[PDB]
Amino acid sequence: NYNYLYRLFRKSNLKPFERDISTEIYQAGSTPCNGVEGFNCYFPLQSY
Amino acid sequence: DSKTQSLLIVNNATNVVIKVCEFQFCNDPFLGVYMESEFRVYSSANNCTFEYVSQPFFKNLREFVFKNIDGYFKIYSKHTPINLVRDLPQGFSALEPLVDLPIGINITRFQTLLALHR
């Protein structure tokens, strides 16, 4: 079953009781995320 | 913007409405009276998470305090008759608690909404 997901990448920690539902591209290096997935720009959601 | 969720509180002189959604905001929002005739608030509204309404309910001063405490949004209110024009009337009186809500969004900026008579 792959209808369940979890976030993999975020640039900072979370405060308690915070609803992190954003789906933006994560910058894993010095290359900017120009609105498209790429190297070091993975989609921060993964499937259980 | 549409990237993150946001809070809207609005009053139409008879109802108070709270909405907690990933709104896309019209960057020049206002209400307009001719009885109301303009409601430019949001460009889009989707993926709702909380919504609440109430019953259909210079001259006066209303003071409020809005704060966030680890996901608890706290709102404190007080009301008084004021007839002056420009001063701050000393004579401090005790404030009161009004509302707590579990909206739990990352708030860093805010703006006030007006009503323009035309």
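All residue numbers given for chain A refer to Swiss-Prot; the residues shown span 448-495 in order.
According to its header, this structure was worked out by electron microscopy, 4.0 Å.
Placement of Cβ uses the backbone N, Cα and C atoms for every residue, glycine included.
According to Swiss-Prot, the protein carries these features:
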MUTAGEN   A:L452 to R  Increased resistance to neutralizing antibodies. Decreases HLA binding to NF9 epitope. Increased binding affinity to human ACE2
MUTAGEN   A:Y453 to F  Decreased HLA binding to NF9 epitope. Increased binding affinity to human ACE2
MUTAGEN   A:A475 to V  Increased resistance to neutralizing antibodies
MUTAGEN   A:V483 to A  Increased resistance to neutralizing antibodies
MUTAGEN   A:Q493 to N  Reduced host ACE2-binding affinity in vitro
VARIANT   A:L452 to Q  In strain: Omicron/BA.2.12.1
VARIANT   A:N460 to K  In strain: Omicron/BA.2.75, Omicron/BQ.1.1, Omicron/XBB.1.5, Omicron/EG.5.1
VARIANT   A:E484 to A  In strain: Omicron/BA.1, Omicron/BA.2, Omicron/BA.2.12.1, Omicron/BA.2.75, Omicron/BA.4, Omicron/BA.5, Omicron/BQ.1.1, Omicron/XBB.1.5, Omicron/EG.5.1
VARIANT   A:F490 to S  In strain: Lambda/C.37, Omicron/BQ.1.1, Omicron/XBB.1.5, Omicron/EG.5.1
VARIANT   A:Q493 to R  In strain: Omicron/BA.1, Omicron/BA.2, Omicron/BA.2.12.1
Problem set entry | Candidate with sparsest Cβ neighbourhood (10 Å radius) among A:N460, A:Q493, the listed recorded positions | A:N460
For this session: Among the mutagenesis positions A:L452, A:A475, A:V483, point out the residue whose Cβ has the most other Cβ atoms within 10 Å, with all shown protein chains included in the count.
Result: A:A475
Exercise. Counting only residues 6+ apart in the same chain, whose Cβ is under 8 Å from the Cβ of A:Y453 (mutagenesis position)?
Worked result: A:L492, A:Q493, A:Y495
Exercise. Which of A:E484, A:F490 (the variant positions) has the most other Cβ atoms within 10 Å?
Worked result: A:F490
Problem set entry | Those recorded positions of A:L452, A:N460, A:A475, A:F490 having Cα within 10 angstroms of A:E484 (variant position) | A:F490
For this session: Report, in whole Å, the straight Cα-to-Cα distance of A:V483 (mutagenesis position) from A:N460 (variant position).
Result: 24
Exercise. Of the recorded positions A:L452, A:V483, A:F490, which sits closest to A:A475 (mutagenesis position) by Cα distance?
Worked result: A:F490
For this session: Give me the Cα-Cα distance between A:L452 (mutagenesis position) and A:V483 (mutagenesis position), rounded to a whole Å.
Result: 20
Exercise. Quick one: Cα separation, A:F490 (variant position) versus A:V483 (mutagenesis position), in Å?
Worked result: 10
